[PDB]
Amino acid sequence: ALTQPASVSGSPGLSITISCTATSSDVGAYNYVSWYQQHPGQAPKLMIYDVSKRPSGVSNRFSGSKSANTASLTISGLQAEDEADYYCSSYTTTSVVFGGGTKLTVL
Amino acid sequence: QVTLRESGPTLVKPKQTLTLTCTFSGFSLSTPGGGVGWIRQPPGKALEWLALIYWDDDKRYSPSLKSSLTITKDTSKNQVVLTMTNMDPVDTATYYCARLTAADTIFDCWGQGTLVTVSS
Amino acid sequence: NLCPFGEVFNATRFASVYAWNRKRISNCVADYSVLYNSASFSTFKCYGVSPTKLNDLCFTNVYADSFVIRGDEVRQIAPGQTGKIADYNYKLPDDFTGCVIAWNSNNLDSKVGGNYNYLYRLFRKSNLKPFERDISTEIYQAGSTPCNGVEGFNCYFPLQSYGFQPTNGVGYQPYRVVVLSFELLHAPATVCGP
Ligand SMILES: *[C@@H]1O[C@H](CO)[C@@H](O)[C@H](O)[C@H]1NC(C)=O
């Protein structure tokens, strides 16, 4: 399964990034990865479908990148949205992993 | 547009066979690279994909739950039925059925999800 | 006056290499400008005919093909080499006019686990002829002791489970390949644009 930090914090207005690595050898080349800004209470929602490409409509400044096997979620100075969690999911060799939960607490 | 909503039973006794469905609308199932999935999440835990169906009636299950989880499809009435037995207290979670528009976009549209508990 | 040039590229599902579908093209307009400038076709390398300026030229009996291969064998489909795909599945003649325009199709032709919808032919006792469709799936015999309908020793099936995996390398992803074989004749042409 994928591994990501427990809970990343940060002050409003600043820039933060959530990491998501691929320690396990389930991924062949880590080609497809996506995040989900799960608003706590109703349901998760897609914010970025490809490694860098984002879906239309629900997108303001969200982006991402990956160098060798570690994905990222680059957020702009906007931190006053809510206390939303993020889940990095990608295709494995036999299943669909989702990683863990990272409560992005803002100060 | 693409809208997902779950319908079916909520409470169940241990060591039984649960039948959870969700009616979809606003899109087609025979589209190339299309399909719907099923993901659960215990309260205070992460997400885990249970199983999904594809356009060509390909029932791909989870390695840990290959035997119990059996997924079906019904394009005539736009219904998806999930059959799974051996109700365990650890299975108490909320089940969201998703929409896989393509292989690149992972679970574009999601559903409301119902909290299916497993107790006495 | 228009004809389905988009249906051959934007079809529902292509066929395998061992059962490549052939299609005749007639009464069309050569609007190849919008095709070359589609910004989606990765390999537009056309051997014998320039990639552009195809609109100011029109042929007699152009055909069309459709199949899917792997990234490493994208170069294999060409009248310059052979060995694995152009030797048992589908070979292009040495005097072939056209090209093998293909694009990355790793968005609707692959799924989690094993995609067994597309297959390719394994080694055979005979060599493949140009423009040949070997629909027969007879058990290949690697010498003596004929099994005659049994599998196992030197009797493997000619078709092989492909296994399109979602996570793959740059040469292991699905690639929808189309072949536009221009048939240069002297009869009055029928597919000619502006
Ligand atoms: C196939 O569909 C896409 C998107 O609808 C379009 O951009 C493309 O031009 C189509 N193919 C052809 C050959 O027109």
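Residue numbering for chain C follows Swiss-Prot, covering 334-527 in order.
The deposited model was determined using electron microscopy, 4.2 Å.
Cβ atoms are placed via backbone N, Cα and C, with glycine included.
Feature list (source: Swiss-Prot):
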- C:334-527: domain 'BetaCoV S1-CTD' (DOMAIN)
- C:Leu368 to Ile: In strain: Omicron/XBB.1.5, Omicron/EG.5.1 (VARIANT)
- C:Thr376 to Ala: In strain: Omicron/BA.2, Omicron/BA.2.12.1, Omicron/BA.4, Omicron/BA.5, Omicron/BQ.1.1, Omicron/XBB.1.5, Omicron/EG.5.1 (VARIANT)
- C:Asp405 to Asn: In strain: Omicron/BA.2, Omicron/BA.2.12.1, Omicron/BA.2.75, Omicron/BA.4, Omicron/BA.5, Omicron/BQ.1.1, Omicron/XBB.1.5, Omicron/EG.5.1; complete loss of interaction with host integrins (VARIANT)
- C:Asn460 to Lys: In strain: Omicron/BA.2.75, Omicron/BQ.1.1, Omicron/XBB.1.5, Omicron/EG.5.1 (VARIANT)
- C:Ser477 to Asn: In strain: 20A.EU2, Iota/B.1.526, Omicron/BA.1, Omicron/BA.2, Omicron/BA.2.12.1, Omicron/BA.2.75, Omicron/BA.4, Omicron/BA.5, Omicron/BQ.1.1, Omicron/XBB.1.5, Omicron/EG.5.1 (VARIANT)
- C:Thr478 to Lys: In strain: Delta/B.1.617.2, Omicron/BA.1, Omicron/BA.2, Omicron/BA.2.12.1, Omicron/BA.2.75, Omicron/BA.4, Omicron/BA.5, Omicron/BQ.1.1, Omicron/XBB.1.5, Omicron/EG.5.1 (VARIANT)
- C:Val483 to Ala: Increased resistance to neutralizing antibodies (MUTAGEN)
- C:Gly496 to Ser: In strain: Omicron/BA.1 (VARIANT)
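Distribution of Swiss-Prot features across the structure.
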residue: C:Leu368; record: variant position; CB count, 10 Å: 18
residue: C:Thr376; record: variant position; CB count, 10 Å: 16
residue: C:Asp405; record: variant position; CB count, 10 Å: 14
residue: C:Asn460; record: variant position; CB count, 10 Å: 10
residue: C:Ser477; record: variant position; CB count, 10 Å: 6
residue: C:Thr478; record: variant position; CB count, 10 Å: 10
residue: C:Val483; record: mutagenesis position; CB count, 10 Å: 9
residue: C:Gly496; record: variant position; CB count, 10 Å: 14
Cα of C:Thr376 (variant position) to Cα of C:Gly496 (variant position): how many Å, rounded? 23
Taking Cα atoms as reference points, rank the variant positions C:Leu368, C:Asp405, C:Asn460, C:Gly496 by distance from C:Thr478 (variant position) and give the first. C:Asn460
Find the shortest Cα-Cα separation between C:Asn460 (variant position) and the variant positions C:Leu368, C:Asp405, C:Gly496, and name the residue that gives it. C:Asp405
Out of C:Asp405, C:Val483, C:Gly496, point to the one nearest C:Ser477 (variant position) in space (Cα versus Cα); all of them are recorded positions in the record. C:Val483
In whole Å, note down how far the CA of C:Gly496 (variant position) lies from the CA of C:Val483 (mutagenesis position). 24
Length of the line joining the Cα atoms of C:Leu368 (variant position) and C:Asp405 (variant position), in Å: 24
Under a three-state reduction of DSSP output, how is C:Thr376 (variant position) classified: helix, strand, or coil? strand
Which whole-number value in Å describes the distance between the Cα atoms of C:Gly496 (variant position) and C:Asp405 (variant position)? 15
